[PDB]
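Enquirer: Sharing a structure, written as structure tokens. Questions coming.
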Protein chains: 2
Amino acid sequence: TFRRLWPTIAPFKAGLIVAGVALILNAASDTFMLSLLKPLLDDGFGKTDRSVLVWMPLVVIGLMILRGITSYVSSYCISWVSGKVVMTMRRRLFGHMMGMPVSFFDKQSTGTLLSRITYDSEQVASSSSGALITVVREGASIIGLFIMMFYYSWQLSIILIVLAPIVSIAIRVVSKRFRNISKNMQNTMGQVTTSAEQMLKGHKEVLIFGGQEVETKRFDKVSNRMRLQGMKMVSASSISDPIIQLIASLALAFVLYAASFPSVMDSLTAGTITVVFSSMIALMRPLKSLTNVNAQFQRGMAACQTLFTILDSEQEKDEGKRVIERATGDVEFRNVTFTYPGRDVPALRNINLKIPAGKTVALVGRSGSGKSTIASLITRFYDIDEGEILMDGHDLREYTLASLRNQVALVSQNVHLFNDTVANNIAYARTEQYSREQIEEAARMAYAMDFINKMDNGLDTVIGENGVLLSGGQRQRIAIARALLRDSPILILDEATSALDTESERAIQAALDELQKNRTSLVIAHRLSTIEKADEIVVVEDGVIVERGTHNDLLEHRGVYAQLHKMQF
Amino acid sequence: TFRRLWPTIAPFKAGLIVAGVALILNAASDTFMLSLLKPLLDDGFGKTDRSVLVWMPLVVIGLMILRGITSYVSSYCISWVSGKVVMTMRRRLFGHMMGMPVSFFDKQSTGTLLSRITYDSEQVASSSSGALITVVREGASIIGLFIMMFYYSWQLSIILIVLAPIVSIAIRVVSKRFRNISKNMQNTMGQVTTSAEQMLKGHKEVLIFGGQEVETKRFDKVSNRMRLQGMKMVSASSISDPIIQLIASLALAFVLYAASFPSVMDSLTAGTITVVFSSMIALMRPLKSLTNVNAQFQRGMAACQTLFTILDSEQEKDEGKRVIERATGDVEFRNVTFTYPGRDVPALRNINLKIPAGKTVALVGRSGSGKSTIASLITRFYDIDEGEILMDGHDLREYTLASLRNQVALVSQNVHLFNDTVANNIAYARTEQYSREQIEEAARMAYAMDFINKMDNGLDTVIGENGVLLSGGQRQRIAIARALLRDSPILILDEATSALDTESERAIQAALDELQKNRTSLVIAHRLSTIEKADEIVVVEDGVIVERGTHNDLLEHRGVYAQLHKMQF
């Protein structure tokens, strides 16, 4: 429709200009090929001299060489412009990906966001490249062949370009009329076959009454009706092709009789008629390619505008300005109601949860997964619909999102591994600040050191995809090591791995216990031992608290703690 | 295999042969058009302004007119051959199909059996016509074009037909080389899209750990990898077209440089070169049409063997030569096990039905299976698997089938009415035997006289499909009137009409009583009055008999009929 992509093809534009120059060569080279047909017939084979026909093969070989180099450099420079625009468009899209909110990542588009970031961007790049290729190459071919036909024999060019649309609309009206005849006769066949179904019910009603011969005569009559109807079908269908070919050659007869009647003619010698005939025979293809230009361009800018509304979605709401280096204050829920966007059911109703600093708080009692929201609220993955959660007496909306995300650590079994070293994956965004010996120490306590000895390069081995594909318990150990490196004041772990490694699960629990000796920890518990280590347990069924207290208080008051001990046993 | 249909085209093959007299000429005309390219260039505008340029437009007009008439008569004569072969094929298929058993028609494929009559045999005729046209038209085109080759410029023709396989194998090997370069190529950027998938997947961890800048910096490197891989793709796919045009025009330059030899020219003359190049560029199409000849033959002849499987298959087993004139004898079932072919469960266990002469026997079973085929075993629709049914002490297998089906009358609401007149519908297959006054006499006790006078014509109107159409009880009244005209000794009824006609359904029962006043009557019943009108009652559940005897005897004994009776209420 309308491009604001012109600034983001601004620094590469001259390269496209060079590309355009190549296409200005390219079709013109083809034009010269058609011009090369002129000395062949009039001078080369016609006259008895050999001199034009030794001029022929080197010149046509040079033109083909020049067409080859100009096509290579045309596609190379259009690939440069398309590649650099998909470079900067992909980079700007991914830059507006990582600060943009999580609500697009709620199973709206996960695998097709790869399509949005890759396939749509190469689609608009290739569409603009092919659109420029089509427009400028077939435009150069059209204007070259037009100036060719006007230069060599302008009169016959004029009358033959006059004769092309009248025979074209003659083909159109003949095809329309015969298509009307065809569809009416398809209806007539419909009628002839509705009578043919009657014989198939006939079969049963024939053998029950012994009427094979009378049904044979009636099928003879109706099948003669099919034969006559099909005779008129194939006659009317195959009368089309001689008619269209006859009116098409009426134009050829008009040109050839028109080479004699206007007695000022005969300006053409021998080869120029072959030149202009091959000119329109080879010109019928650029016009057909130019008809699809607006459709290709509209599809490409449709993909571009889809990518533009992908870019047009805003980032996080970062209206807060409270920068806090160390958030040792208590996080406290105050009647917070939160709803999933696009879902009518409220994901969380009003909750007065209290998390003291240092004291370990557990969260149990889920129906489905009600704690998945709660693990995300303090990190502010999702915005709160109503209510306030206070840290240091301050709401998270008052906080900056960067510092608030800095004070939170997240450890889980599904921790995805970046395609970097082990020491880089432990130390995301802090590798420059932390010394490598500190990553080694964090590995020492995290009890993952034996496994870091296991790969070849030690702490510098790649560990993500197309790497070692490290075990999920060791992925958990990696996440604990990240937690010891960050030393965030709060802790949140799902523990819903449900797979216990031989003596490595005990090391995982021990490393988590060293990690949670200091600072607070809000734990989603699947291990029963982690319920014993919990100082506080808050039982929330979906969005409402069932119970709040220490585990010996629910050892007497049953509630749904009996159901929790049931599904733990 | 091959054909075995030549006798089926043998009386009409002369209409094929004159078609060939068209077809070769249709291609000869095209050859003559290319022959017209020789005096138009050399003897045309170069030498004389006049004379020849009166000849060429009129000759082109005459050749195109002749092409039109020969294409019209070619299509009409091949339409004659295809219409006559589909004529005799549909006649033979239907005439064999009428005696062919109902066991194929029990929902194997009833919708496609109309296609087996029309579409499959039309595919056979159209494929044979297309195969013959594709052989002989482009065969004469190839032969005439090679005659044009060897008549004009012998040396250039022989070297050009030498050079065309060389450029063909060269274009094949370079296409194969660039293609498996592409299939070797296309995995490497897919491995980069895996890294992009992991990078966009780690959005949550990039948010919580605060690593947007590092992910942007690494996305720059991986997107540079995508740009380089796309560069290599576009370069590798781009370098094909200069290579293909370079090798094609290398072949063209070979022809031109070999034409620079003075031995070859001096026979090539002024013109005579455009006809040869145009002969190859026209040939590019008949050879491509001829290479599909075996596929076009084989698809249609596979359809022909499929139809020949239906044409030669099974028939009625009619090893009984006992003609029966009047079936006054009692129908007696005796330990008769019948199973539907292709079905696991036996549809009928060993039952010993007795049908005494002039006595009403009623089948009132509610099972929905097993008893409906009893109405088909009496007509020998399905053959006996075990046991014996004897009529007048004689088995119906030992009876003549045609006389037996003469002895059966069938009345139901599922009766099919033919496309003939309603007078021909009542007296169907015996309208020569019975007079029109006898048909009106049968209509008198049929109580259908008001519906006959309701029609536009009266007694001789058409009642079937694409006709006046008839109500369901009035469609039954055709079958009661057909029963009075046939006066068969046995009755077979359905009684599934839950809907009852106002003041005519009781008249339908009155006409049925008129018919049942004499002779045997086996009735399938659901209406209570049909049960009360029974002389004898036999109720069958699944394939087994549960109660035999009159309505009073089953009115005393509870058994199975009483709960059936309460279900009827």
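Residues displayed in chain A correspond, in order, to Swiss-Prot positions 12-580.
Any Cβ shown, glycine's included, is placed from N, Cα and C.
Swiss-Prot feature annotations, pasted as is:
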{"type": "DOMAIN", "residues": "A:27-310", "note": "domain 'ABC transmembrane type-1'"}
{"type": "MUTAGEN", "residues": "A:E208 to C", "note": "Exhibits ATPase activity. Forms intermolecular cross-links"}
{"type": "MUTAGEN", "residues": "A:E208 to Q", "note": "Improves basal ATPase activity and increases transport activity"}
{"type": "MUTAGEN", "residues": "A:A270 to T", "note": "Temperature-sensitive. Loss of lipid export to the outer membrane. Significantly decreases ATPase activity at 42 degrees Celsius but not at 30 degrees Celsius"}
{"type": "MUTAGEN", "residues": "A:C315 to S", "note": "Does not affect ATPase activity"}
{"type": "DOMAIN", "residues": "A:342-578", "note": "domain 'ABC transporter'"}
{"type": "BINDING", "residues": "A:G376, A:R377, A:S378, A:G379, A:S380, A:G381, A:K382, A:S383", "note": "ATP binding site"}
{"type": "MUTAGEN", "residues": "A:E506 to Q", "note": "Lacks cell viability and does not support growth. Can still bind ATP and slowly hydrolyze ATP, but becomes locked into a closed dimer conformation"}
{"type": "MUTAGEN", "residues": "A:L511 to P", "note": "Loss of ATPase activity; ATP is still bound"}
{"type": "MUTAGEN", "residues": "A:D512 to G", "note": "Loss of ATPase activity; ATP is still bound"}
{"type": "MUTAGEN", "residues": "A:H537 to A", "note": "Lacks cell viability and does not support growth. Can still bind ATP and slowly hydrolyze ATP, but becomes locked into a closed dimer conformation"}
Enquirer: List only the single closest residue to A:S378 (ATP binding site), chosen from the mutagenesis positions A:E208, A:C315, A:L511, A:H537 by CA-CA distance.
Expert: A:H537
Enquirer: How many other Cβ atoms sit within 10 Å of the Cβ of A:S380 (ATP binding site)?
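Expert: Around A:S380 (ATP binding site), other Cβ atoms within 10 Å: 13.
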Enquirer: May I ask which of the mutagenesis positions A:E208, A:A270, A:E506 is closest to A:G381 (ATP binding site) if we compare their C-alpha atoms?
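Expert: Looking at Cα distances from A:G381 (ATP binding site), the smallest one goes to A:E506.
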Enquirer: Which has the fewest other CB atoms in a 10 Å radius around its CB: A:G376, A:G379, A:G381, the listed binding-site residues?
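Expert: Comparing Cβ neighbours within 10 Å for the binding-site residues A:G376, A:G379, A:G381, A:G379 has the fewest.
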Enquirer: Looking at the mutagenesis positions A:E208, A:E506, A:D512, which sits with the largest number of other Cβ atoms within 10 Å of its Cβ?
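Expert: By the 10 Å Cβ neighbour count, A:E506 comes out on top.
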Enquirer: Can you figure out which of A:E208, A:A270, A:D512 (the mutagenesis positions) comes closest in space to A:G376 (ATP binding site), comparing Cα atoms?
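Expert: Nearest in space to A:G376 (ATP binding site), counting only the mutagenesis positions, is A:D512.
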Enquirer: Checking A:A270, A:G379, A:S380, A:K382, A:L511 - which of these recorded positions have a CB within less than 8 A of a chain B CB?
Expert: A:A270
Enquirer: Within 10 Å of A:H537 (mutagenesis position) by C-alpha distance: pick out those among the recorded positions A:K382, A:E506, A:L511, A:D512, and say none if nothing qualifies.
Expert: A:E506
Enquirer: Can you tell me how far the Cα of A:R377 (ATP binding site) sits from the Cα of A:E506 (mutagenesis position), in Å?
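Expert: Between the Cα atoms of A:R377 (ATP binding site) and A:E506 (mutagenesis position), the distance comes to 14 Å.
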Enquirer: Looking only at DSSP and grouping its letters into three states, which state does A:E208 (mutagenesis position) belong to?
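Expert: SS state of A:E208 (mutagenesis position) = helix.
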Enquirer: So among A:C315, A:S383, A:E506, all listed as recorded positions, which is physically nearest to A:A270 (mutagenesis position)? Use the C-alpha atoms.
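Expert: Nearest by Cα distance to A:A270 (mutagenesis position): A:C315.
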Enquirer: Closest of the binding-site residues to A:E208 (mutagenesis position), Cα to Cα, picking from A:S380, A:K382, A:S383?
Expert: A:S380
Enquirer: A 10 Å Cβ contact count, applied to the mutagenesis positions A:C315, A:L511: which residue has the minimum?
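Expert: Least crowded of the mutagenesis positions A:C315, A:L511, by Cβ count within 10 Å, is A:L511.
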Enquirer: These are the binding-site residues: A:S378, A:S383. Which one scores highest on other Cβ atoms within 10 Å?
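Expert: The residue with the densest Cβ neighbourhood is A:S383.
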Enquirer: Of all the recorded positions here, A:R377, A:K382, A:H537, which one's CB has the most other CB atoms within 10 A?
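Expert: Going through A:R377, A:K382, A:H537 one by one, the largest Cβ count within 10 Å is at A:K382.
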Enquirer: Sorry to bug you, but what's the C-alpha spacing from A:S380 (ATP binding site) to A:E506 (mutagenesis position), rounded to the closest Å?
Expert: 13
Enquirer: Looking only at Cβ atoms, how many others are within 10 Å of the one on A:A270 (mutagenesis position)?
Expert: 24
